[PDB]
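Q: The structure's right below; bear with me while I get my questions together.
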Amino acid sequence: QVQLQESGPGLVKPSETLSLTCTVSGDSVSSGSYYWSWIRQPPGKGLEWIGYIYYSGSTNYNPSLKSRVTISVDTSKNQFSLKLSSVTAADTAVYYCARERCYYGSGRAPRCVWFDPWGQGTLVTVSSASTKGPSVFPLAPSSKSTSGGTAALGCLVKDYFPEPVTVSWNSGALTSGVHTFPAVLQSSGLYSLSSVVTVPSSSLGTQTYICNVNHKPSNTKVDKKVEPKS
Amino acid sequence: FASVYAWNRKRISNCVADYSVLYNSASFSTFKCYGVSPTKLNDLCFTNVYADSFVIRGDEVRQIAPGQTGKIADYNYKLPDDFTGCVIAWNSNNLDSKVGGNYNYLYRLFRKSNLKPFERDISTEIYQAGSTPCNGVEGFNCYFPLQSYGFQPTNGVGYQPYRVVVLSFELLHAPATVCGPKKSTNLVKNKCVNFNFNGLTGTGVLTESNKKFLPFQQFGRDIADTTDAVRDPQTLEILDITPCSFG
Amino acid sequence: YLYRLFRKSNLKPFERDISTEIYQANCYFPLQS
Amino acid sequence: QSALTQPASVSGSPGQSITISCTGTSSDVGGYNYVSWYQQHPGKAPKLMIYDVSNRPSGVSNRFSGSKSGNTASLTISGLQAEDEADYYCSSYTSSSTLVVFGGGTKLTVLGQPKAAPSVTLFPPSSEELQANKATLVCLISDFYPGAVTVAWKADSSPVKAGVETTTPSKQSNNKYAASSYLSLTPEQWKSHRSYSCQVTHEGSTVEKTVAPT
Ligand SMILES: *[C@@H]1O[C@H](CO)[C@@H](O[C@@H]2O[C@H](CO)[C@@H](O)[C@H](O)[C@H]2NC(C)=O)[C@H](O)[C@H]1NC(C)=O
Ligand SMILES: *[C@@H]1O[C@H](CO)[C@@H](O)[C@H](O)[C@H]1NC(C)=O
């Protein structure tokens, strides 16, 4: 099978030129037979199409976004990338990369349809609130959280601007009871969230419960252990 | 010109071919000769010359050569491995590229197996990549096999259309055929000067004659069989070829 | 092992020609790897 | 141009049949044989299940099927499940300039479920945060399928309305909801009042939890 992944994020400012880069795995780029494309989606709104490149170098773009976007191919690392210049505040969207099927035309450009495997989608925002790293606290398991057979503990990761942030439990080990709640946007302008997991009350401190906090726009990586209250 | 997936094929035949007007025209961006270096073409004779014609991209002119690979040489036009002729190519951006894209120049991009040299394939069956049968309809792993260069005048070089002509000299086993043209020089009568009269090679003094050949006879011979008169091809007058002076 | 030169001389015997002035007029060079 | 996905929202009962239409402009979208449908779960990339105009790719449920009529395109289902709540978009290959057009999106809902109980969980500011010269109370709500929750915060006896932030309800995998609220406090106010509490009201019913500083 094939897979797709995007890279090159960062709280881009206004009037810059951002660059995303989609890499492919499981199918060569220069093989013909598929047309690699780009699709954005502003949040809470529908999809819209941007462009495509074929392996020769033939391009197409959306006429509303024309004269502003160039997309190009690297056949050395099997990846393709767009660059959109003079960015306004309206382009704060989620950006997918996908391939298209693109049936053969008849002496008049080639028509394409259905698409195939959509990228992973990396939210890219555009503002002037700069960026900040998260502050982490462990929310200890307590008898006020304990009830019978189980008790809950978690990690509070707060005050960060660069929206995509992740917290795992024990390097991705525990998948039972682990729930990360939607981040909240404060009046200060910074986000905050808390992820909690329940675990048998016989196992308050017994095993390892370390939340792994990773902030991808920055490079923050911190592991915090949660233990019952003193 | 003609497409790249259905090239043309003209069979030049008995004629007088002057590859010098080609070689020195300086309008050609690529003039490679393989079996035979270019300047010696106007001095050889073969049985047949074939000329193939088509149109490709700018940077696919390097696959028109013996022993290459790529979408063009694999299955559009394959040159044998002991080629003999010459390959000529020149840019044609202003003729073949039109604003909005000239979608009339196609090429084949999928085939079961690479072509045999000088083999040609104009079929249009739906190609079948995967194992699933296609039944003549498109879909995943069922692709139409022809794509089209969309040529446009604002394309960087190496994406503008180039026209290509491949001359292939072949020598079956006939008696002869096309060859180059033979030059000529003024005739100086009366002076032991070497001479060649359309094949007759000799030496001696040339003099105005007063014999009368029949109007199909070229040269005259003596008893004991030595050439002693000729007829000048251009002016058609008889000249006595007396041996040089000796003693 | 850069052998295979091409020239005008046609090389009457036991002489050897060493020089580089191009047969470029697309382009050519009297040497081949 | 844009092939208006007919209706925006859509209601459905679990089990029988839902049909979603997709109308647009003329034969540049309707009178062609190239339309596709996509399912996007909330927080995921979309995924096709219908192409050309009615073809199921290698491995999808058999409930998915579509058809074409004039300038409208149809997509129907033949038996509903709880995991089919998503958005749905149309595609299409025009001839104008925008090459490919996209739908506006329809929301499929699975009406039918039993009033769940909003499980509440409250946490006081951790010790490191106390040393950090700040304090935050954490009120988590989960599994309360009908989503009209609201929250009120309590100091020892009185209600408070400053320093609190409340998430809008978010749908989980089990297609019920979850929410969260935060209370900002200076640690001296944290020890000032002997205890705080978070109460949540939901369909008239109410459940509250309470924590006291140490
Ligand atoms: C070959 O070509 C030459 C010219 O290139 C011909 O010479 C002409 O001969 C006629 C005699 O009938 C003269 O009136 C012309 O003035 C000549 N032309 C020139 C340019 O001198 C010659 O006749 C041709 N060969 C044959 C067999 O006709
Ligand atoms: C002497 O000079 C001639 C110049 O024509 C050159 O070709 C030749 O190689 C030289 N002799 C030797 C032994 O190299």
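Numbering, chain B: per Swiss-Prot, residues 347-593 in sequence.
The way this entry was determined, per its header, is electron microscopy, 3.2 Å.
From the backbone N, Cα and C atoms, a Cβ is placed for every residue, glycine too.
Straight from Swiss-Prot, here's the annotation block:
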- B:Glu484 to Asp: Increased replication in human TMEM106B overexpressing cells (MUTAGEN)
- B:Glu484 to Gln: In strain: Kappa/B.1.617.1 (VARIANT)
- B:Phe486 to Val: In strain: Omicron/BA.4, Omicron/BA.5, Omicron/BQ.1.1 (VARIANT)
- B:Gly496 to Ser: In strain: Omicron/BA.1 (VARIANT)
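What's the neighbourhood like for these features in this structure?
A: DSSP assigns B:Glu484 (mutagenesis position) to coil in the three-state reduction, placing it in neither a helix nor a strand. For B:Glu484 (mutagenesis position), the Cβ neighbour count at a 10 Å cut-off comes to 14, with all displayed protein chains included.
The Cβ of B:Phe486 (variant position) lies under 8 Å from the Cβ of B:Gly476, each of these being in the same chain and 6 or more residues away along the sequence.
Proximity of B:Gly496 (variant position) to non-local residues of its own chain (separation of 6 or more, Cβ distance below 8 Å) is seen for B:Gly447, B:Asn448, B:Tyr449, given in sequence order.
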Q: Give the helix, strand or coil assignment DSSP yields for B:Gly496 (variant position).
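A: For B:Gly496 (variant position) - judged by DSSP and reduced to three states - the answer is strand.
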